[PDB]
Amino acid sequence: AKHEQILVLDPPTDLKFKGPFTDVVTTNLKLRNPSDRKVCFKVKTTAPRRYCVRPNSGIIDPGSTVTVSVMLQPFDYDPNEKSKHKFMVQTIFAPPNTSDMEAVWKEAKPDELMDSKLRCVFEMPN
Ligand SMILES: [Cl-]
Ligand SMILES: [Cl-]
Ligand SMILES: [Cl-]
């Protein structure tokens, strides 16, 4: 059975980016690990040329939290266009050996992976 996402995300669903978008706009995403085990994570967007994410991967200690910076590139914003961009978080419980994360993610069984999706929202100041 594919488990639910073990991490607690703040914000849990909607990532908001406040304009104006003539500059780089950054929004934070906190990943909290409420379990007693290390959790490896990977964070991606559906538009890699417009977003950067730092860090895009790592391991979270039990009970700890990491802040992920999502950077939106400047663009010409039209208020009558909603953002169709999604943000994927993929997590897996860390195996004992994590010195080779490429091998860890590749050996991962399908049900060992946990996934969360966040929607993006563009907004201007009031
Ligand atoms: Cl939310
Ligand atoms: Cl646990
Ligand atoms: Cl880079």
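The numbers used for chain A are those of Swiss-Prot, and the residues that appear cover 9-134, in sequence.
Method of determination (from the header): X-ray crystallography, 1.9 Å.
Backbone N, Cα and C atoms are what each Cβ position is placed from, and that goes for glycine too.
Under the heading domain 'MSP', Swiss-Prot lists 14-131, citing sequence analysis as support. According to Swiss-Prot, the experimentally introduced change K50 to L is described as follows: Impairs the interaction of the MSP domain with the phosphorylated FFAT motif of STARD3. Does not affect its ability to interact with the conventional FFAT motif of OSBPL1A. Among the mutagenesis entries in Swiss-Prot is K94 to D, noted as: Alters interaction with ZFYVE27, impairs interaction with WDR44 and prevents binding to the FFAT motif in target proteins; when associated with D-96. As a published mutagenesis entry, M96 to D appears in Swiss-Prot alongside the note: Alters interaction with ZFYVE27, impairs interaction with WDR44 and prevents binding to the FFAT motif in target proteins; when associated with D-94.
Locations of recorded Swiss-Prot features on the structure.
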{"residue": "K50", "record": "mutagenesis position", "Cβ contacts under 8 Å, 6 or more apart": "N64, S65, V97, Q98, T99, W113"}
{"residue": "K94", "record": "mutagenesis position", "Cβ contacts under 8 Å, 6 or more apart": "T53, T54, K125, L126, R127, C128"}
{"residue": "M96", "record": "mutagenesis position", "Cβ contacts under 8 Å, 6 or more apart": "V51, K52, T53, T54, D123, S124, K125"}
- For the domain 'MSP' (14-131), jot down how many residues DSSP puts in helix, in strand and in coil. 9 helix, 57 strand, 52 coil
